[PDB]
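Colleague: One structure, as structure tokens, below. Some questions next.
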There are 2 protein chains.
Amino acid sequence: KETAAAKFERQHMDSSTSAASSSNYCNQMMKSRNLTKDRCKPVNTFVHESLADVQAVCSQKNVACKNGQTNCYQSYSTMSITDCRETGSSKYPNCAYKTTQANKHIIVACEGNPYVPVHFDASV
Amino acid sequence: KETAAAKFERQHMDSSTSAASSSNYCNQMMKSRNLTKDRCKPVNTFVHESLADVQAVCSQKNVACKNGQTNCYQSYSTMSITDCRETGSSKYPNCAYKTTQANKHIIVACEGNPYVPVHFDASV
């Protein structure tokens, strides 16, 4: 099993590019990050900033999570992100994703020592 | 009880302004839309476009909802929105919200005849 922090990294971190490279970015990334193995993960966001910058969000603006939890944090600045969502004729095991690039604040839930992101809540 | 469509309108529609008017916008709106009555609703987004334009999203890009439902739709264009989230020392019944204005695509779940929005899923 993964640690919660490692799972966040696998699902949400892509510091290797400044933004989605093509309309096929999500198709490629959802597959290579193992998010299409057991099923098509319906929605997933990748963040194109350094791991350090994303971890730093845990020391930024404390805000509520969508579910009412109090350990969520909103980035003070906008970040380059890519939203991936199942679209068209996506059907497991033939998953298909829409790639939407944007620059927005991220909201993450943080836990542990060190206090690091363990869930991607939303972007604004 | 409200219809699902009416509840969406009450929670998410604000066509009366082109964007949040002040840092107090969310405090005012969460109260006046009855989202602080039984508890502080932790997170809520208002859309500053016409009702017609928001309803029209149900005929736009079919995408998966976060929970795996297949009746979500993403707006082709960005829309003026305001994200409201509990912050600081928000504690029922003294709710307190952060106001974040943005221009993003909206994703809504649609149902019924007429086919109209019944849930706000996310913004991109």
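Quick note: numbers on chain A are straight from Swiss-Prot, i.e. 27-150, in order.
Method reported for this entry: X-ray crystallography, 1.7 Å.
Using the three backbone atoms N, Cα and C, a Cβ is placed for every residue, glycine included.
Feature list, courtesy of Swiss-Prot:
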- A:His38: active site, proton acceptor (ACT_SITE)
- A:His145: active site, proton donor (ACT_SITE)
- A:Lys33, A:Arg36, A:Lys67, A:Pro68, A:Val69, A:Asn70, A:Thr71, A:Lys92, A:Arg111: substrate binding site (BINDING)
- A:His38 to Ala: Loss of activity (MUTAGEN)
- A:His145 to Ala: Loss of activity (MUTAGEN)
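Relative to the rest of the structure, where do these features sit?
Modeller: DSSP assigns A:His38 (mutagenesis position) to a helix.
Neighbour list (A:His145 (mutagenesis position), Cβ cut-off 8 Å, at least 6 residues apart, same chain): A:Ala30, A:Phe34, A:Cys91, A:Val134, A:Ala135.
Around A:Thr71 (substrate binding site), the C-beta neighbours below 8 angstroms that are at least 6 residues distant in the chain are A:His38, A:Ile107, A:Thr108, A:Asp109, A:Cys110, A:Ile132, A:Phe146, A:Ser149.
In the three-state DSSP scheme, A:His145 (mutagenesis position) falls into the strand class.
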Colleague: Under a criterion of Cβ-Cβ distance under 8 Å and sequence separation of at least 6, what residues of the same chain contact A:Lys33 (substrate binding site)?
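Modeller: In sequence order, A:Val144 meet the Cβ cut-off.
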Colleague: When DSSP states are folded down to helix, strand and coil, where does A:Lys67 (substrate binding site) land?
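Modeller: DSSP call for A:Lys67 (substrate binding site): coil, neither helix nor strand.
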Colleague: Which of the recorded positions A:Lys33, A:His38, A:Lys67, A:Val69, A:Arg111 have a Cβ less than 8 Å from any Cβ in chain B?
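Modeller: It is A:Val69, A:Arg111, listed by sequence.
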